[PDB]
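Below is one structure, written out as structure tokens; the observations come after it.
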Amino acid sequence: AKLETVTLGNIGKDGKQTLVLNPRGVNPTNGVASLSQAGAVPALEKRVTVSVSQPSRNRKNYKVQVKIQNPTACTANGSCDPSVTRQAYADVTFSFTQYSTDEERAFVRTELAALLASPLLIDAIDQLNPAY
Amino acid sequence: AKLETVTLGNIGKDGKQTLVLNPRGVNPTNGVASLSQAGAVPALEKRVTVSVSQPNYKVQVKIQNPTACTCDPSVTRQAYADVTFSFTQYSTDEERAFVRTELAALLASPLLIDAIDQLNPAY
Amino acid sequence: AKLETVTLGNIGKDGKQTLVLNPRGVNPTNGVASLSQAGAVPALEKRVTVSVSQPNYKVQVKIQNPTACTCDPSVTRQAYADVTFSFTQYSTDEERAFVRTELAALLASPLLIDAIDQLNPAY
Amino acid sequence: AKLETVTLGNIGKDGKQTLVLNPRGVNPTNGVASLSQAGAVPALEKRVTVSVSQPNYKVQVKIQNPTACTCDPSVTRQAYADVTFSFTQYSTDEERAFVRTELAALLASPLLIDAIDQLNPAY
Amino acid sequence: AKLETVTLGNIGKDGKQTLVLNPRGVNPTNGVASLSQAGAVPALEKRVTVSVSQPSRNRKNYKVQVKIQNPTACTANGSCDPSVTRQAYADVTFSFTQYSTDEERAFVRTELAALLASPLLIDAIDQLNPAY
Amino acid sequence: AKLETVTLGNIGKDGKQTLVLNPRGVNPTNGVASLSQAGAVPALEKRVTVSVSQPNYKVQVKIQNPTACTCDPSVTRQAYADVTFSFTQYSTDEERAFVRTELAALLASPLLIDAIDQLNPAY
């Protein structure tokens, strides 16, 4: 769809967080849409990207890929300007056939979503606790 | 982290569906937990797998949804979702939490729904 | 599912004995779960092993019961019971369950008790 | 002992089913006793076989349960259970009986029901 | 036995210390039980692990292994976030035969324990003073 | 650090035993202090060794307990315990102290006693 500012709300552990993502255009060389946070200092911008690849003799499926990168910056490690200390990444990819139905895809999407709310998954990610 | 049955509600395009996932042990070869659709025959089970890399950390989740058309219905196609998170040993629990929730929220974004459900890219 | 201390009650000829099996880990090489009766000497412990092949599915259960005769005791002989189940990837709850129960029932049937307990063939 | 019509009761997932096996003779070539559920079509009959090796003694029980799908029906698949017992010529009543009962008990243990009924490995 | 929160008490030089260890599941790929301290930042968690290996054609003995790792972190070395500076390790392994008796093992365990209280050992470890 | 006799009390499963260790010099080849069971014959002495690496620092303790069954009783088996501590040159005495005591306390933990005394893993 058309790139617009996306406002994710009620996020975070406390569920009381909000994030605004301003569209950053679409790179044609690779058909990647980029979304960024307001911070006008590239190195510290939270980012999100999406791209859909159509099948092409080598690949016979559609691939929807979403990536999100969130850097954390040490404001003052005995210096004058902050620098990135850690980076957090989440990589997602969907694979669908030429005959994937309208609903078939939707399901997966919504499923993954619901899954991310399951206590099983929250413990796994939030507290790096393997299922056992 | 107890591997239990997981009931997902209000799913599907109409958001009016539910999926029940029965725990299915942990493969001792990769330490991968597996969940499958309840009441289904193995050859047609919808899967979900979770694994938490122990060292850099990685949390990987995968979804496999076969579709069949009918004595033994065969699988015509499969839909896949692959997700992987990575965090430094110094990542605060608050951080992962954020990413996770962010992703979740994003998936509900019209921007994304159109790209996945309709396979229409962003422009 | 996950390992738990298993307690079998009302066993033996008189059906008045009880067995306590403790989780002994799973060999990652073949994925074989192992249990055993907490004995004083490991070599004299009664054991049970379980393996559910992940592919046709194959569930296999083995049980070894050593007999010591009397510096250190020694195992003069052991009793074995080897069981395997085979089910196609189109098998169902009803089907597997049935087989499982049937076998059990058979094992209680006089016909079989005579065959085993008395090493008496059927004719 | 001698063959008799065997009736197993309270079987299946719901434990509310019953099986009726009828003597089907013994093959003189290998001394294998055979029983089966009196079905309309022989090819669709559930069967059980028993053999008590006369030498180490070896008691073996096998059970086949076919599944038909629908001029003539056909067996799409079958469920199998193969059991064997080994006892030295110095084994005793107590010993064999124990094993027999233990196995049975195990087969009723949730740990195993989950392994079979749900094709869920233990870990 | 079943993994539960272990509460070590009256520890430390002053004997007035306590440590809680929350179970962290059991890794099947290697049969290792892991215990960790509450700190939800992997890099700074005090850890303890135990595992029992059964004999297997290459090894004809049981091996009970316990390991404990305790990192110390510099809270602010001219930066924004603490980092590990030192690590303390203690590695223990017991070897027992197929005929090891119930008591034989217990003895060793309790012996090692008592030993750790001996002034000879306290000086050796606490003050890196070799026996002489 | 004076190598003296060391009397360990309230040891054993019942915690109602005592072991006396006589100092036994320091092997000038590895700088390893050795202690042995008092009143025992060398071939059957229960040992304890301690060594403190001088450079990274290492404190290593080992225990050897032979068992015999009876003119000269021979050793049937040996029980072993091997411990090694490692500390940076910047480790505070408080730190090692902690680790040491922690270990000690841990050894009294039911979790551990079951794993060692009973060889039952954690689950």
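Going by Swiss-Prot, the residues shown for chain A are 2-133, listed in order.
This deposition comes from X-ray crystallography, 3.5 Å.
Cβ coordinates come from backbone N, Cα and C, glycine included.
Per Swiss-Prot, these features apply:
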- A:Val33 to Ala: Decreased RNA-binding to the viral operator and loss of repressor activity (MUTAGEN)
- A:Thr50 to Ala: Decreased RNA-binding to the viral operator and loss of repressor activity (MUTAGEN)
- A:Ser57 to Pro: Decreased RNA-binding to the viral operator and loss of repressor activity (MUTAGEN)
- A:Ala34 to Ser: In strain: Qbeta_3_FR (VARIANT)
- A:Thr76 to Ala: In strain: QB_1 and Qbeta_1_FR (VARIANT)
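Distribution of Swiss-Prot features across the structure.
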residue	record	contacts (Cβ under 8 Å, 6+ apart)
A:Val33	mutagenesis position	A:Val27, A:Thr50, A:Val51, A:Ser52
A:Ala34	variant position	A:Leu4, A:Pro24, A:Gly26, A:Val27, A:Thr50, A:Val51, A:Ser52
A:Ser57	mutagenesis position	none
A:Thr76	variant position	A:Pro83
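Those recorded positions from the list A:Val33, A:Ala34, A:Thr50, A:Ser57, A:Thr76 that have a Cβ under 8 Å from chain B Cβ atoms: A:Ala34.
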